[PDB]
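A.B. asks: I have a structure I would like to understand better, so I am pasting it below and will then ask my questions one at a time.
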Amino acid sequence: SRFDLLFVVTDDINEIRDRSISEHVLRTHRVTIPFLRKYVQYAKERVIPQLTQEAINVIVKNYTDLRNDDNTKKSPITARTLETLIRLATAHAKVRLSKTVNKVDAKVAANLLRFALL
Amino acid sequence: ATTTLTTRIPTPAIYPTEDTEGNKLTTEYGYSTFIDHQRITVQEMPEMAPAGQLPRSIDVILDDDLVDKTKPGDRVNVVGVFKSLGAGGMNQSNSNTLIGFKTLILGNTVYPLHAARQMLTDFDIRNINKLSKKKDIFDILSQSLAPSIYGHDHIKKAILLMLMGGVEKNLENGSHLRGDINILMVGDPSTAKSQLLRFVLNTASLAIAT
Amino acid sequence: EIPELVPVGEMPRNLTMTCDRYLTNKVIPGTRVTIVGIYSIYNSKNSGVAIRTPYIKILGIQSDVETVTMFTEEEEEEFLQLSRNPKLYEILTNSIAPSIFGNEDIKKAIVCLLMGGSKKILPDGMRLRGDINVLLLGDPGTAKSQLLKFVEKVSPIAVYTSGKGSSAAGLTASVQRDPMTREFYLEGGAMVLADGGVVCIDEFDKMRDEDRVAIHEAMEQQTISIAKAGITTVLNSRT
Amino acid sequence: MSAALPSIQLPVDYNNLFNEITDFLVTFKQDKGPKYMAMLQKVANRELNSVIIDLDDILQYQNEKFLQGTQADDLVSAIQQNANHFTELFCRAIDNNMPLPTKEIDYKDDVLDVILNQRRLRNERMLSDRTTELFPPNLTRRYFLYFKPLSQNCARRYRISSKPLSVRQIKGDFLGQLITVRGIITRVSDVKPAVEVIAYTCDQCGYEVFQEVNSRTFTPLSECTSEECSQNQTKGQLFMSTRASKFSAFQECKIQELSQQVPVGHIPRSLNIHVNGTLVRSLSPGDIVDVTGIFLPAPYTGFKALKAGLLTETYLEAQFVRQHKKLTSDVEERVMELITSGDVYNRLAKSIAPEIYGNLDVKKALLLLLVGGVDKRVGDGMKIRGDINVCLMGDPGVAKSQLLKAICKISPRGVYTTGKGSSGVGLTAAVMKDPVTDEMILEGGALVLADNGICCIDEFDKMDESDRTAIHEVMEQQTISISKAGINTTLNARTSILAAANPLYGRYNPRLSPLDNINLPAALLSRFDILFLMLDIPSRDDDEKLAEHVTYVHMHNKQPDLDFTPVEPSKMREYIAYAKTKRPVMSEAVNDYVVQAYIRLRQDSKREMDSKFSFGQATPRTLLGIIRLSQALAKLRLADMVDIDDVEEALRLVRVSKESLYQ
Ligand SMILES: Nc1ncnc2c1ncn2[C@@H]1O[C@H](COP(=O)(O)OP(=O)(O)OP(=O)(O)O)[C@@H](O)[C@H]1O
Ligand SMILES: Nc1ncnc2c1ncn2[C@@H]1O[C@H](COP(=O)(O)OP(=O)(O)OP(=O)(O)O)[C@@H](O)[C@H]1O
């Protein structure tokens, strides 16, 4: 209850899936890292938007339908899960490096939970 | 034993009274000068010491100029003089099997290293805005993270989403909420559940885990 | 004391010694050694009449091999003269165990286990694990036991803790109070002694307590860190 | 002496300041005559022993030295240079300008009055008894000194020494100065008499040898040192005296840091503070305060050669405390605001905890218990049960902890607890380890200190081996004790209990049997009165309203709405305290209406007899509890109307608390 994401890693067996695996481990016994560590540590020093009425209107609709679909299905979710649903999109705008909570961030936040739950 | 170089005749005294007069001595403490004193033990960087021993340690006395600079868990690099002190063999009699030569370092100028301070120029700060203009770079960063493993792009975006971090706005005269993010995994074995857990520590930006 | 020379019912004892700098750091723990020196006497004042203690003042360790790769040249001359004869793979299986009837599939698994593969620190963050680890399960009376003493003497570094786990939490690390300064530092381990080589254990049925929870981290990444009351350090392991 | 014993000639002397305190005579006429001399008169007549020599009377004194164009050195310079040197030249200036016989004390009405004059005349007549030792100045003071800095717009007038620096940046040249630091006071010791003067008597000459008091260890002298009882073949053998030795106050405390200005790294550390004069007995554990005071280090004088080379282990010495954040007595105007507006059952229900969604039934069930009241003055030895206890259960996701505990941190004397820490063995008091001072004290938990209040507990499945004893022993009246091998003494028990039990894994299955997740049958179905629940049913209209409920608090920062004027918690606290001072007595028609109520309570409970949903089999312990809450609600809403309608409010609550599971 104090955690949010319980990713259950599958290991299903498909003949194109494992064949693709078999060469890629083999090809490595013989976009960059230090740029990546700079980008995040620069993005810890930029301002935090939190504020757009448009993005908060769509996510609560996005909550209510699964609020009809959590209890008649797999896993009951709680009010603190909404504090995730702001927080993922809040950090997703931190990837954007902007001060406007857009619309596009609210689509990846819903879709990430949909695989996490289904 | 703080002048760092000259072994002078010590003054085994705390405070004198009654100089050669009949005057009760007074001391001005605003014009008396002070300094601090802090010892810290340094382990061994436990990757380049070859596998025949546990890590060893020595210690270093520094001064005011770089105190509180040393958080426990920093790749530090110090430089100073090598120095022995203490009487070994005479201060007690018969002195059998007692070292009396303590290793000390009375040094200067530590530096954190990285293998917090990374100053970048106008060039790279502009290019990172220039690639910020692309509307795909959230996806490129996901695929450019773990260069060994196929797929799991739902997992791969989550790690970079967690590592960068979401804020917590503290309530004024009220309890702040959870602004930390805390993800979890589980999986049937040998499916790279512990693979990606060890390379988050290399790019950790001063986040040393157990 | 080498644990073979005086058996009646006793437990072995121990001495102490010092040395000079141009013969120090020449030994690792876990080796056969021989030594020649004096038997003089010191007197520490930290027990009855004025009694002192024994210790050895050593002079020269004309040891056996280290068991840090410097040696002479005529050793490698015969080795290259043997390695050109391409019969090594079949001639070892007869010559490794001169006391073992056959068992050809098992015998080949041991020579590859002793030498190993490599280690990649390839230009990224992660790494591969270059090692192999075998098992032998089967009926009693099929020489899985006495084969294991045979790998111990032939290994460069080998330990033999093969029984009952021996308090599997205290297999890897131990901390205790100190006689001087009352401190918590790291002292003991079965793995840190045994790096570069091979351990050997048994009885993987009736240990359920901590033996499995102690080898899960110790294997597959070979990077432990003790989080007990003092330090949290990632000491290396290549077991 | 040679080898650099003399120093450089410093331009900053003291004689230039010595005469500048001589012109701290009657000259400051801006602030009925000389105002700091007016305070000098209200001490000599022996009613108050703390003068206050601020910086305001120095800066204005330097303000009207803007026109005298002569050399007047700076004052706040030197007193932040070496602050401790600015009290000894100060007292040697007051005595030339102190009007002594300004009071009138005849025989009594002064502590230590005839005897000090007996002592003074015994030394005054012995000043001329030859046909000699003057008083050290520490003997006749009966007063202290104090200081007080400034951090007002006078610092923004023209020019610092009183910015509230933290403990972290303080180790530099700030040693031997006057600095204020904020913090949190912990480790309060007691008040012990320290020594400042001495008197040895040898019972031969009666010449009391005086000495200055040094550090915490000192040594008495010999007996052949005096002027009369010495120098012969017989010397009076010295010993001490109590009543002729004036003794001061002393108390030690330790500070920490605010835990908000601490950096991301290291833990905060302590500091030592002392008291002198009469600022004593004015601090408390948990005071979010600040002290202003002067700085000095101290020697260690023990094992100084091998260890203790030149370590310093300083403290700071206190000067001023500026404490912060603290019944028909100019407060009756707000008691009338509840009487004129009325609105007991609903506006007060919206008053306490308006920060949730729905649930007006449970916010009403608690306010009646926040007033309590004496159950019945029994007189004879019939100690009746009082102070009923309500427990909750259910697993919402609305963070149930800050629902209940937020009530506790504003309700009176209601101490917070949890599962860890003060468990059911350390819920009462016990004996433990202490510092080098008086060990084996009776350290307590919660119930030995939160008597007659609120015991707001959480985490009921935690440390239950000691807790399950601990809950019965307070529900049982008056056996909070320490049945240890130290003592067998028993103290009182008068406190209400508010519990919240968490369910089993996932949700409590309502189709399954209850008591699948609470582990105490005997504590519940016979020794409590009412229950509730926080079950979650899917409902579309409420949750989107609940969605707007939680999202509204993020864009703004404020939460209030729904045409309710928010009420200050002091007002209802005064209303509770006034309601606790009524205690009405019931009539006869009320007990006539509950005997028919219990019969109708008896018959329907004796119809089900099933293990499907319901609990209880109509105990009189439930019957006496419904009398308890009625007079409680008759206490808060006292219009002297103990009747059928008042108890009709009561059974109105027992029917809605029950069957919360039937949805
Ligand atoms: N799903 C996968 N895709 C690609 N490579 C994999 C995968 N799983 C394992 N590997 C390969 O196997 C090696 C080791 O995997 P690893 O030991 O991390 O499994 P694990 O996550 O530790 O599982 P467990 O914790 O159950 O032991 C890696 O070098 C990796 O290349
Ligand atoms: N294949 C074999 N070749 C030669 N000797 C063998 C072989 N198998 C068993 N032995 C002999 O068995 C003797 C005693 O071994 P032992 O009976 O202790 O085996 P064991 O430990 O009972 O087998 P297990 O480990 O399966 O219980 C040894 O002297 C060994 O020489």
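By the numbers in Swiss-Prot, the shown part of chain B spans 217-331, 338-432.
For this deposited structure, the header notes the method as electron microscopy, 5.8 Å.
From the backbone N, Cα and C atoms, a Cβ is placed for every residue, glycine too.
Annotations for this protein, taken from Swiss-Prot, read as follows:
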type	residues	note
BINDING	B:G409, B:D410, B:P411, B:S412, B:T413, B:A414, B:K415, B:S416	ATP binding site
MUTAGEN	B:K415 to A	No effect on MCM2-7 complex helicase activity. Loss of MCM2-7 complex helicase activity; when associated with MCM5 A-422. Reduces MCM2-7 complex helicase activity; when associated with MCM2 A-549
A.B. asks: Provide the three-state secondary structure of B:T413 (ATP binding site) computed with DSSP.
C.D. replies: coil
A.B. asks: Please list the recorded positions from B:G409, B:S412, B:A414, B:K415, B:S416 whose Cβ falls under 6 Å of any atom in ligand 1.
C.D. replies: B:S412, B:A414, B:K415, B:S416
A.B. asks: In Å, rounded, how far does the Cα of B:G409 (ATP binding site) sit from the Cα of B:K415 (mutagenesis position)?
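C.D. replies: For B:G409 (ATP binding site) versus B:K415 (mutagenesis position), the Cα atoms are 7 Å apart.
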A.B. asks: Which of the binding-site residues B:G409, B:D410, B:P411, B:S416 have a Cβ lying under 8 Å from any Cβ of chain C?
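C.D. replies: Checking chain C against the binding-site residues, the residues within range (Cβ-Cβ under 8 Å) are B:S416.
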A.B. asks: Minimum Cβ neighbour count within 10 Å among the binding-site residues B:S412, B:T413, B:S416: which residue?
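C.D. replies: Comparing Cβ neighbour counts within 10 Å for the binding-site residues B:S412, B:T413, B:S416 gives B:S412.
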A.B. asks: Using all protein chains in view, find how many other C-beta atoms are within 10 Å of the C-beta of B:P411 (ATP binding site).
C.D. replies: 9
A.B. asks: Which residues of the same chain, at least 6 positions away in sequence, have a Cβ lying under 8 Å from the Cβ of B:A414 (ATP binding site)?
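C.D. replies: Same-chain residues close to B:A414 (ATP binding site) (Cβ under 8 Å, separated by 6 or more) are B:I371, B:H374.
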A.B. asks: Taking CB atoms only, which of the recorded positions B:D410, B:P411, B:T413, B:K415, B:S416 fall under 8 A from chain A?
C.D. replies: B:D410, B:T413, B:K415
A.B. asks: What residues, ordered by sequence, lie under 8 A Cβ-to-Cβ from B:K415 (mutagenesis position) and sit at least six positions away in the same chain?
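C.D. replies: Listed in sequence order: B:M407, B:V408, B:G409.
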A.B. asks: Taking the Cβ of B:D410 (ATP binding site) as the centre, how many other Cβ atoms fall within a 10 Å radius?
C.D. replies: 10
A.B. asks: Neighbour count, 10 Å Cβ-Cβ cut-off, for B:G409 (ATP binding site): what number do you get?
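C.D. replies: That number is 14.
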